Amino acid sequence: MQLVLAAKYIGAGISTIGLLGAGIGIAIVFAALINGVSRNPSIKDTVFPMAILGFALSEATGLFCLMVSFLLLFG
Amino acid sequence: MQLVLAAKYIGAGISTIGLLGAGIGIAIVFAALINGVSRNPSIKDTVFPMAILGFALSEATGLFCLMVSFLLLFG
Amino acid sequence: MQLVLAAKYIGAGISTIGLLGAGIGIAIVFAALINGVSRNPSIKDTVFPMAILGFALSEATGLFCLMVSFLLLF
Amino acid sequence: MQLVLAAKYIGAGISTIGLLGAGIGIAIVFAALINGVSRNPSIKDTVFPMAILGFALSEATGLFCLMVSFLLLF
Amino acid sequence: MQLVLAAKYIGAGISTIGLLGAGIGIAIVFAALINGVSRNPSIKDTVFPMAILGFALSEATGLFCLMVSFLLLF
Amino acid sequence: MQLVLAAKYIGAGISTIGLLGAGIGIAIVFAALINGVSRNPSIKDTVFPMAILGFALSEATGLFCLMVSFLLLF
Amino acid sequence: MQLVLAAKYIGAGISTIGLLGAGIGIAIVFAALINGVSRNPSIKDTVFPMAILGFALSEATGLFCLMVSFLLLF
Amino acid sequence: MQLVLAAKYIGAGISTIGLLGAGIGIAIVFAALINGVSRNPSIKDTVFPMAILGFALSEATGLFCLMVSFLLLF
Amino acid sequence: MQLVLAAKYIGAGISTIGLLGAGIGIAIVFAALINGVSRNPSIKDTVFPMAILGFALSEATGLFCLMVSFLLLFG
Amino acid sequence: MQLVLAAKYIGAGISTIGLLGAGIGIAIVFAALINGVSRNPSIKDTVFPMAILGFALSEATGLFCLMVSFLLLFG
Ligand SMILES: CC[C@H]1/C=C/C=C/C[C@@H](C)[C@H](O)[C@H](C)C(=O)[C@@H](C)[C@H](O)[C@@H](C)C(=O)[C@@H](C)[C@H](O)[C@@H](C)/C=C/C(=O)O[C@@H]2[C@H](C)[C@H](CC1)O[C@]1(CC[C@H](C)[C@H](C[C@@H](C)O)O1)[C@H]2C
Ligand SMILES: CC[C@H]1/C=C/C=C/C[C@@H](C)[C@H](O)[C@H](C)C(=O)[C@@H](C)[C@H](O)[C@@H](C)C(=O)[C@@H](C)[C@H](O)[C@@H](C)/C=C/C(=O)O[C@@H]2[C@H](C)[C@H](CC1)O[C@]1(CC[C@H](C)[C@H](C[C@@H](C)O)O1)[C@H]2C
Ligand SMILES: CC[C@H]1/C=C/C=C/C[C@@H](C)[C@H](O)[C@H](C)C(=O)[C@@H](C)[C@H](O)[C@@H](C)C(=O)[C@@H](C)[C@H](O)[C@@H](C)/C=C/C(=O)O[C@@H]2[C@H](C)[C@H](CC1)O[C@]1(CC[C@H](C)[C@H](C[C@@H](C)O)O1)[C@H]2C
Ligand SMILES: CC[C@H]1/C=C/C=C/C[C@@H](C)[C@H](O)[C@H](C)C(=O)[C@@H](C)[C@H](O)[C@@H](C)C(=O)[C@@H](C)[C@H](O)[C@@H](C)/C=C/C(=O)O[C@@H]2[C@H](C)[C@H](CC1)O[C@]1(CC[C@H](C)[C@H](C[C@@H](C)O)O1)[C@H]2C
Ligand SMILES: CC[C@H]1/C=C/C=C/C[C@@H](C)[C@H](O)[C@H](C)C(=O)[C@@H](C)[C@H](O)[C@@H](C)C(=O)[C@@H](C)[C@H](O)[C@@H](C)/C=C/C(=O)O[C@@H]2[C@H](C)[C@H](CC1)O[C@]1(CC[C@H](C)[C@H](C[C@@H](C)O)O1)[C@H]2C
Ligand SMILES: CC[C@H]1/C=C/C=C/C[C@@H](C)[C@H](O)[C@H](C)C(=O)[C@@H](C)[C@H](O)[C@@H](C)C(=O)[C@@H](C)[C@H](O)[C@@H](C)/C=C/C(=O)O[C@@H]2[C@H](C)[C@H](CC1)O[C@]1(CC[C@H](C)[C@H](C[C@@H](C)O)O1)[C@H]2C
Ligand SMILES: CC[C@H]1/C=C/C=C/C[C@@H](C)[C@H](O)[C@H](C)C(=O)[C@@H](C)[C@H](O)[C@@H](C)C(=O)[C@@H](C)[C@H](O)[C@@H](C)/C=C/C(=O)O[C@@H]2[C@H](C)[C@H](CC1)O[C@]1(CC[C@H](C)[C@H](C[C@@H](C)O)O1)[C@H]2C
Ligand SMILES: CC[C@H]1/C=C/C=C/C[C@@H](C)[C@H](O)[C@H](C)C(=O)[C@@H](C)[C@H](O)[C@@H](C)C(=O)[C@@H](C)[C@H](O)[C@@H](C)/C=C/C(=O)O[C@@H]2[C@H](C)[C@H](CC1)O[C@]1(CC[C@H](C)[C@H](C[C@@H](C)O)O1)[C@H]2C
C-alpha cells in the first residue's frame with residue numbers, strides 16, 4: 001500500500017498541470033472582451049455575456065483536472 | 001496488484017494533462033466570436049452557431065482525455 | 001507480468017497528452033472561420049467546408065493518440 | 001512511510017507547474033487593457049473593471065494549483 | 001524481459017506526444033487558407049493546393065511519431 | 001530518509017519550472033506598454049502604472065513557485 | 001544488458017517529441033506563404049522559393065530528432 | 001548519500017527548464033521595441049529604457065531558476 | 001555500468017527535445033521574410049541576409065542540443 | 001558512483017531543454033527586425049543594433065542551460 005499511496009500523491013500533483021490551460025484560456029477570453037469593447041464601445045452589452053460563457057467553458061476543463069486531483073487526494 | 005494500482009493512479013493524473021488543450025482552445029474560439037461580433041455586430045447570428053460548434057469539437061478532445069482518466073481510475 | 005501491465009497503464013495515460021494539439025488546432029480553425037466570415041460574410045459557403053476539412057484532419061492526429069492509448073489499455 | 005513522504009514532496013513540486021498559466025494569463029489580460037486604453041483612452045473606466053475580473057479569474061487557477069501543493073506539504 | 005517489454009509500452013506512449021505538433025500545424029495552415037480566401041476570394045484556386053501541400057508536410061511529422069510508436073508496440 | 005531527502009531536491013528543481021510563466025508574462029506586459037506608447041505617446045502616464053501592476057501580479061506567480069522550492073530545499 | 005535495452009526503447013520514444021517543432025514550423029511557413037500570396041498575388045514566384053527553403057530547414061530539425069531515434073532503435 | 005547526490009544532479013538539470021521563459025520573454029520585449037520604433041522613430045528615447053527594464057525583470061525569473069540549479073549543484 | 005549506459009541513452013533522447021525550438025524559430029524567421037517581402041517587394045535584397053543570420057542563430061541552439069545528444073551517445 | 005554518474009548524464013540531457021527558449025526567442029527578435037525594416041526601410045540602422053542586443057540577451061539564457069549541462073557532463 002506504500003506504493004499506491006505514493007502514487008495517489010504524485011498523481012494528484014500531476015493532475016493540476018492542466019489548470020495552466022484554464023489560466024491561459026480565461027485570460028484569452030477577457031483579452032478579446034477588452035479589445036472588442038475598446039474598438040467598439042456600443043457592443044459591450046452584447047459581448048460581455050459571451051465572455052462569461054467562454055470563461056465558464058474554458059474554466060470547466062480546469063474543474064475536471066482539479067476533480068481528478070481531489071479524487072486521488074481523498075477519494 | 002500494488003504496482004498495477006499505483007500505475008493506474010499515476011496514469012490517471014497524466015491523462016488529465018491533455019485537457020489544457022481544450023482549455024486554451026475553447027478560449028481561442030470565444031475570443032474570435034467576441035472579436036468578430038465587435039467588428040461586425042450584424043454577423044452575430046451567423047458566427048455564434050459556429051462558435052458553439054468549434055467549442056464543442058475542441059471540448060470533445062478533452063473529453064477523450066478524461067475518458068482514459070476515468071477508465072484508469074475505476075475501470 | 002505486473003511490471004509490464006503497470007507500464008501499459010502509465011503508457012496509456014501518456015498517450016493522451018498529444019490530444020492537446022487537436023484541442024488547440026480545432027479551435028484555431030474555427031477562430032479563422034469566425035474572423036473570415038465576420039470580415040466577409042459573402043464568403044461563408046466557400047470557407048465553411050474548408051473549416052470542416054481542416055478540423056477533421058487536425059482532430060485525426062489526436063485520434064491516433066487515443067488509438068495508441070486504447071491499444072495500451074486493452 | 002518514507003516512500004509516501006517522498007511522494008508528497010515530489011507531488012508538491014509538480015503542483016506548482018500549472019502556475020505558469022496564471023503568470024502568462026495575468027499578463028495577457030494586462031496587455032489587452034494597455035493596448036485597449038492606448039487605442040481608445042476614453043474606454044479606460046469601462047475596460048478596467050473587466051481586466052480586474054479577468055486577471056482575478058485567471059489567477060484563481062494558480063491558487064488551485066498552490067492549494068493542492070500546500071495540501072501535500074502540510 | 002519484463003523491463004524490456006515495459007520499456008516498449010512506455011516508449012510507445014511517449015512517442016505519440018509529438019503528434020500535437022501536426023494537430024496544431026495542420027490547423028495553422030487551414031486557418032491561413034480560410035483567412036486568405038476571406039480577404040481575397042479570387043486567390044482560392046492558387047492557395048488551396050498550397051494548403052494541401054502544407055498540411056501534407058506537417059502531417060508527415062506526425063506520421064513519423066506514429067511509426068516509431070508502432071515499431072515499439074510490435 | 002535518503003529517499004525523503006532525494007525527493008526534496010528533485011521536488012525543488014521541478015518547482016522552478018513554473019517560473020517560465022512569469023518570464024513570459026512579464027515580457028508580454030512590457031511589450032504592450034512599448035507598443036501602446038509607440039502608437040499613442042500621450043497615454044504613457046496612464047498605461048505605465050498599469051504595466052507596473054501587471055508585471056507585479058505576473059511576477060507573484062513566480063514568487064510562489066520559488067517559495068515552494070525554498071520550502072523543499074530547507 | 002536488459003536495462004540498457006529498456007533505456008534505448010524509452011530514449012527512442014523521447015527522441016520523437018522534438019518533431020512537434022517541425023510539425024508546427026512547417027505550418028508557420030506555409031501560413032505566411034498563403035497569407036503573403038493572398039495579400040499580393042504578384043509576389044508568388046518570389047516568395048515560393050523562400051517557403052521551400054524555410055520549410056526544408058524547419059523540417060531538418062525533426063530529421064535530426066528521428067536520426068537519434070533510429071540510432072537508439074537499431 | 002549516493003541517492004541524495006544523484007537527486008541533486010537530476011534536480012539541477014530540471015531547474016534550468018524555466019530559463020526557456022526568459023529566453024522567450026526577453027525576445028518578446030525586443031520585438032516590441034523594434035516594431036514600436038519602426039512605426040514611430042521619434043519615440044525611441046522613451047521606449048528604450050522601458051525595454052531594458054522589461055528585459056531585466058524577465059531575465060531575473062530565469063536567474064532564480066539558475067540560482068536553485070547552483071544551490072543543487074554546489 | 002548498466003545503469004550509466006542506460007542513462008546515456010535516455011539522456012541522449014531527452015537532449016533532442018530542445019530541437020523543437022529551432023524547428024519553430026527557423027519557421028518564424030522565414031514567415032517574417034515572406035510577409036515582409038509580400039508587403040514590400042523592393043526590400044527583398046535587404047531582408048534576405050537578415051533572415052539567413054536569424055535562421056543561423058536560432059539553428060545554433062539546436063546544434064548545441066544535438067551536440068550534447070551525440071556526446072551522450074558516443075562521447 | 002554508478003548511480004551518481006547516471007544522474008549526471010540524465011541531468012545533462014534535461015539541462016538542454018531550456019535551449020528551446022533561446023531558439024524561439026532569437027527567431028522572434030529577427031522576425032520583428034525583418035517586419036520593421038519591411039514597413040520602414042529607413043529605420044534599418046536604428047533597429048539592427050537593437051536586434052543584435054535582443055538576440056544576444058535571449059541567447060545568453062540558453063548559454064546558462066548549456067553551462068549547467070557541461071558542469072554536469074565533465075565537472
Ligand atoms: C462549471 C464551470 C464554472 C462555472 C461558471 C459559471 C459562470 C457563470 C458566471 C455568471 C459566474 O458564476 C461568475 C462570472 C462568477 O464566476 C462568479 C461566481 C465569481 O464570484 C466572480 C465574479 C468573481 O468575482 C471571482 C473573481 C471570485 O472573486 C473569485 C474568489 C473566484 C474565482 C474562481 O475561480 O471561482 C471559481 C469559479 C467561479 C468556478 C466556475 C465554475 O467555480 C468554482 C466553485 C466550484 C469548483 C471548486 C470550481 C473549480 C474550478 C477549477 O472550475 O471553482 C469557484 C471556486
Ligand atoms: C460533445 C462534447 C460537448 C458537447 C457540447 C454540446 C454543445 C451544444 C451546446 C448547445 C451546449 O450543450 C450548451 C452551450 C451548453 O454547453 C450547455 C449544456 C451549458 O449548460 C451552457 C448553456 C452553460 O450554461 C454552461 C457554460 C454553464 O454555465 C456551466 C456551469 C457549464 C460548464 C461546463 O463545463 O459544462 C460542460 C460542457 C457543456 C461539456 C460539453 C460537451 O459537457 C459537460 C457535461 C458532460 C460531461 C461531464 C462533459 C465532460 C467533457 C470533458 O466532455 O462536460 C459539462 C460539464
Ligand atoms: C531538408 C529535409 C527535407 C527535405 C525537403 C525538400 C524540399 C524540397 C521540396 C521540393 C519537396 O521535396 C516537395 C515539396 C515535396 O516534398 C515533394 C517531394 C512531395 O511529393 C510533396 C509535394 C508531397 O506531395 C508530399 C506531401 C507527399 O505526398 C507525402 C507522401 C510525403 C510527405 C512528407 O512529408 O514526406 C517527407 C518530406 C518530403 C521530408 C522533408 C525532408 O523528406 C522525406 C523524404 C526523404 C527522406 C526519406 C526523409 C526522412 C524521413 C524518414 O523523415 O523524409 C519525406 C518522407
Ligand atoms: C504525410 C502523408 C499524408 C498525406 C497527405 C495527402 C494529401 C493529399 C490530399 C488530397 C488528401 O488525400 C485529402 C485531403 C484527404 O486527406 C482525403 C484522403 C480525406 O478523405 C479527407 C477529404 C477527409 O475527409 C478526411 C478528413 C477523412 O474524413 C478522415 C476520416 C480522415 C482523417 C485523417 O486524418 O486521415 C489521415 C490523413 C489523410 C493522412 C495523410 C498522410 O493519411 C492517413 C492514412 C495513412 C497514415 C495511417 C496516416 C497517419 C497520420 C498521422 O500521418 O493517416 C489518414 C488516416
Ligand atoms: C481571485 C484570487 C486573486 C484575487 C484577486 C483580487 C483582485 C482585486 C484587485 C483589486 C487586487 O486585489 C489588486 C490589484 C491588488 O492585487 C492589490 C491588493 C495589490 O496591492 C497590488 C496593487 C499590488 O501592488 C501588488 C502587486 C503587491 O504590491 C504585491 C506584493 C503582491 C502581488 C500579488 O500577486 O499578490 C497576490 C495576489 C493579489 C493574489 C490574487 C488572488 O492574492 C494574494 C493575496 C490573498 C491570498 C494571500 C492569495 C494566496 C497566495 C498565497 O497565492 O494571494 C496575493 C499574495
Ligand atoms: C510579487 C511582488 C513583486 C513586486 C513588484 C513590485 C513592483 C513595484 C515596482 C515599482 C518595482 O519596485 C520596481 C520596478 C523594481 O522592480 C525595482 C525594485 C527594481 O530595482 C528595478 C527598477 C530594476 O532595475 C530591476 C530590473 C533590478 O535591476 C534587478 C537587479 C532586479 C530584478 C528582479 O527581478 O528583482 C526582483 C523583483 C523586483 C521582484 C518583484 C516582486 O522582487 C524580488 C525580491 C523579492 C523576491 C526574492 C522576488 C522573487 C521573484 C521571483 O518574485 O524577487 C526582486 C529580486
Ligand atoms: C552553426 C549554426 C548553423 C550555421 C548556419 C550558417 C548559415 C549561413 C547560410 C549561408 C547557410 O550556410 C545556408 C542558408 C545553408 O544552410 C546551406 C548550407 C544549406 O545547404 C541550405 C541552403 C539548404 O538548402 C538546406 C535546406 C539543405 O538542403 C538541407 C539538406 C540541410 C538542412 C540542414 O538543416 O542542414 C544543417 C544546417 C545548414 C546547419 C546550420 C548550422 O549545419 C548542419 C551541419 C553541421 C551540424 C551537423 C548542424 C547541426 C544543426 C542541429 O545545427 O547541421 C547542417 C546538417
Ligand atoms: C553573450 C552571449 C552571446 C554573445 C553575443 C554577442 C553578440 C554581439 C554580436 C556582434 C555577435 O557576436 C555577432 C553577430 C555574431 O554572432 C558573430 C560572432 C557570428 O560569427 C555571426 C556574424 C555569424 O556569422 C554567425 C551567425 C555564424 O554564421 C554562425 C556559424 C554562428 C552560429 C552560432 O551559433 O554562433 C554562436 C553565437 C554567436 C553565440 C552568441 C553568444 O556565441 C557562440 C560562441 C561561444 C559559445 C560556444 C556560445 C554558446 C551559447 C549557448 O552561449 O555560442 C556561437 C557558437
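Numbers run from 1 along the shown chain.
How was it done? The header gives X-ray crystallography, 2.1 Å.
Using N, Cα and C of the backbone, Cβ positions are placed for all residues, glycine too.
Counting every protein chain shown, the Cβ of B:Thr46 (variant position) has 16 other Cβ atoms within 10 Å. Annotation of the natural variant B:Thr46 to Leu in Swiss-Prot: In strain: DS400/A3 and KL14-4A; the original residue is retained in the structure shown.
Looking at Swiss-Prot, you'll find the natural variant B:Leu53 to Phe noted as follows: In strain: DS400/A3, DS401 and oligomycin-resistant mutant. Reduced to three states, the DSSP call for B:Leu53 (variant position) is helix.
Record note (Swiss-Prot) on the natural variant B:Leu57 to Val: In oligomycin-resistant mutant and cross-resistance to venturicidin. Around the Cβ of B:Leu57 (variant position), the same chain contributes no residue under 8 angstroms that is 6 or more positions distant in sequence.
Its Cβ placed at the centre, B:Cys65 (variant position) has 34 other Cβ atoms within 10 Å. B:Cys65 (variant position) falls within a helix when secondary structure is assigned with DSSP. Listed in Swiss-Prot as a natural variant, B:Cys65 to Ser is described as follows: In oligomycin-resistant mutant.
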I'd like the Cβ neighbour count for B:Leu53 (variant position), meaning other Cβ atoms within 10 Å of its Cβ, all protein chains included.
17
For the C-alpha pair, I'd like the distance in angstrom between B:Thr46 (variant position) and B:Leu53 (variant position), rounded off.
12
Integer Å distance between the CA atoms belonging to B:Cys65 (variant position) and B:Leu53 (variant position):
19
Need the DSSP three-state call for B:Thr46 (variant position) to compare against my parser.
helix
